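Novice: Next up is a structure, given as structure tokens.
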Amino acid sequence: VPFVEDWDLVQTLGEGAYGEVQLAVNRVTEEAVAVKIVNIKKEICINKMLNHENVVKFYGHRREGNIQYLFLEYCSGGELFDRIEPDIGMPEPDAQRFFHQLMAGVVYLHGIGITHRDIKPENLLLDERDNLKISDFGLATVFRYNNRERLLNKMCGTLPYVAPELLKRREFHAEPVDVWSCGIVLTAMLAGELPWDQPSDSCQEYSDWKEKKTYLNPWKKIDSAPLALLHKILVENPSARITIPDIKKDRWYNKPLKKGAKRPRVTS
Ligand SMILES: COc1cc(-c2ccc3c(c2)Nc2c(cccc2OCCN2CCOCC2)NC3=O)ccc1[N+](=O)[O-]
């Protein structure tokens, strides 16, 4: 079939030091895809390993001399970041459904021995049905290989979302770090604000949290049931921090809140 290999770049989805991301529309089928135009070898290698409904799908890559093209799943709903209203958050049933999907994606990645290392609402994309997709494996790494866990030591991520062990310990387990950033994402969805610039005792907001001063912002805005979950996630000792199997047993995680996607209906 002629011209099915041709794509038109119609809008900028992102741009930075790495290069740029464009929305590409197939000339024949009008299929929409995200094309990342560029560390990069590792991103492609990690992406070739991934196949999950809550992970941005990788379709392939092509090299045109010095330029690398990564063909990725286009998520028309944009970034979770833009669903968070500043200092408000979003309705608790929406945040619960996004959090369930985030956990499904993170369980999958950890099950194949991959850690994302930069979980934040900018890297959580939404498709046409508001299904969450974990995006950008540029900072990701393999933490388990041949059933042997390797401890990490590299400073990676974004300070408001990083686990305190990354700033205090030479080595750390990969999985509690991603669990911690998911708790920060949950805090942002429910309060529309980040609790601290970084998780250090020098940060007053962080010291206040360890002193259980939940009568303060952002905690005062969060209902007692999701707040009890955050108390288990945002635990300084990564060995005492709740694991994802235990997050799935949490009371708020399993609380019925949200009705399914509205279906057309008539009466009489
Ligand atoms: C894989 O790595 C990346 C991927 C993207 C990306 C890819 C696809 C979409 C997307 C972003 N976001 C997106 C979509 C649809 C509409 C808008 C979108 O982005 C919002 C634009 N932001 C930047 C400009 O200012 C507003 C917020 N859906 C999308 O599917 C952006 C940056 C990187 N990166 O390397 O830093």
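Following Swiss-Prot, chain A shows residues 3-40, 51-280, kept in their order.
Header entry for method reads X-ray crystallography, 2.0 Å.
Every residue, even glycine, has its Cβ placed from backbone N, Cα and C.
Annotation source Swiss-Prot lists active site, proton acceptor at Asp130. Among the features that Swiss-Prot reports, ATP binding site is placed at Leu15, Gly16, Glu17, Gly18, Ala19, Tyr20, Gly21, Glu22, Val23, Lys38, with the record citing sequence analysis. Annotation of the mutagenesis experiment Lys38 to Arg in Swiss-Prot: Abolishes kinase activity. According to Swiss-Prot, the mutagenesis experiment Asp130 to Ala carries this note: Abolishes kinase activity. For the mutagenesis of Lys132 to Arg, Swiss-Prot gives this note: Strong reduction of chromatin-associated CHK1 ubiquitination. The structure shown keeps the original residue.
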Novice: Tell me, how many other CB atoms lie within 10 A of the CB of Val23 (ATP binding site), whichever protein chain they belong to?
Specialist: 22
Novice: If the ATP site is taken as the center of the Cβ atoms of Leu15, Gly16, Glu17, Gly18, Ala19, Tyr20, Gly21, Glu22, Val23, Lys38, which further residues of that chain fall within 8 Å of it by their Cβ?
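Specialist: Apart from the listed residues, the neighbours are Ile39, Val40.
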Novice: Applying a 10 Å Cβ distance cut-off over all chains shown, what neighbour count does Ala19 (ATP binding site) have?
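Specialist: Its Cβ has 4 other Cβ atoms within 10 Å.
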Novice: Just checking: which of the recorded positions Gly21, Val23, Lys38 have a C-beta under 6 Å from ligand 1?
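Specialist: Once distances to ligand 1 are taken from each Cβ, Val23, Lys38 fall under 6 Å.
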Novice: Starting from the Cα of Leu15 (ATP binding site), work out which of the mutagenesis positions (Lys38, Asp130, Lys132) are within 10 Å.
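Specialist: Of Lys38, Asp130, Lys132, within range: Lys38.
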Novice: Work through the mutagenesis positions one by one (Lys38, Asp130, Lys132) and name whichever has its CA nearest to the CA of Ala19 (ATP binding site).
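Specialist: Smallest Cα separation from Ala19 (ATP binding site) among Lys38, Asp130, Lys132: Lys38.
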Novice: Cα of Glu17 (ATP binding site) to Cα of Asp130 (mutagenesis position): how many Å, rounded?
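Specialist: On Cα coordinates alone, these residues lie 17 Å apart.
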Novice: If you measure from the Cα of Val40 to the Cα of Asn51, with 10 residues left unbuilt in between, what do you get in Å?
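Specialist: Roughly 10 Å, rounded to a whole number, separates the two Cα atoms.
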Novice: Using C-alpha atoms, which one of the recorded positions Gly21, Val23, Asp130, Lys132 comes nearest to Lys38 (mutagenesis position)?
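Specialist: Answer for the nearest of the recorded positions: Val23.
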Novice: Can you name the residues of this chain that are 6 or more positions from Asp130 (mutagenesis position) yet have a C-beta less than 8 Å from its C-beta?
Specialist: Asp148, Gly150, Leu151, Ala152, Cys168, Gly169, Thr170, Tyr173, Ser193
Novice: To the nearest whole angstrom, state the Cα distance for the pair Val23 (ATP binding site) and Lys132 (mutagenesis position).
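Specialist: About 18 Å separates the two Cα atoms.
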